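Notes for the one structure printed next.
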Protein chains: 2
Amino acid sequence: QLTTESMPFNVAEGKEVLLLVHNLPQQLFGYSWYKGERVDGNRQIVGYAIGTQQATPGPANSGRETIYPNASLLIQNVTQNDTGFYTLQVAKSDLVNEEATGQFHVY
Amino acid sequence: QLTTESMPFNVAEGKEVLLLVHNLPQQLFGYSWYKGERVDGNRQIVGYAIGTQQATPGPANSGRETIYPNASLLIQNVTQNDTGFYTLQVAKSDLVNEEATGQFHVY
Ligand SMILES: CCCCCCCCO[C@@H]1O[C@H](CO)[C@@H](O)[C@H](O)[C@H]1O
Ligand SMILES: CCCCCCCCO[C@@H]1O[C@H](CO)[C@@H](O)[C@H](O)[C@H]1O
């Protein structure tokens, strides 16, 4: 149900990409974005909490990402390193969290 | 820092095992326990809120689990399908969460 997609799906090097997000839940505490295919705090880019509206970088944060209040993740001056899979956990207050994976390709 | 450890490490099928949890961070708002090596809501056993004490069964819930305020998980009438790996996510209120993976062996 929860999905993410990249606009565009194919991204020239050095140009922008937007990771969009769809079918969020009714009710969420916040979002966590991760590089690659699985939830892992060693590959966390950012945590975001809606109520205070508070982003915090994790270790995988490059400095070129911007998370928006609807979960969307912008990346500018994208690099070969950015290419491929991203992963998004929606955190809920009842601890039953939802997760999604998407990607884009760099050329 | 956050760790988990099985007691006992080897469990006779039909007996009990207790998953001890050490070094909870400060400023957390709940727990998730997942079956396996990875955080993944498809194999979740429970999400638990520490303020309200509500434990919510996930897909991987058997009925034999009991979860404590300090995050420890007891499992009773241990089957063979309970063997191996369990993974813990501590939900932090900055969403810069933490994870831990321990195991046990049935016989
Ligand atoms: C280039 C950066 C501009 C701002 C990025 C935020 C774009 C908004 O984001 C989009 O909004 C739509 C309606 O709210 C939703 O349907 C999409 O799923 C969502 O990701
Ligand atoms: C059947 C008994 C179940 C009661 C809950 C288990 C007791 C809580 O576990 C306690 O916390 C940590 C590991 O869990 C350690 O720091 C402590 O030694 C341990 O007593």
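Just so it is clear, chain B uses Swiss-Prot numbers, and the residues here are 35-141, in order.
Recorded method for this deposit: X-ray crystallography, 3.1 Å.
Cβ coordinates are placed from backbone N, Cα and C, and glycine is handled just like the others.
What Swiss-Prot records for this protein:
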type    : residues   : note
MUTAGEN : B:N76 to A : Impairs interaction with HAVCR2
MUTAGEN : B:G81 to A : Impairs interaction with HAVCR2
*Cβ neighbours within the same chain of B:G81 (mutagenesis position) - under 8 Å, at least six residues apart*: B:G64, B:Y65, B:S66, B:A89, B:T90, B:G92
*Helix, strand or coil: which one is B:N76 (mutagenesis position) in, per DSSP?*
helix
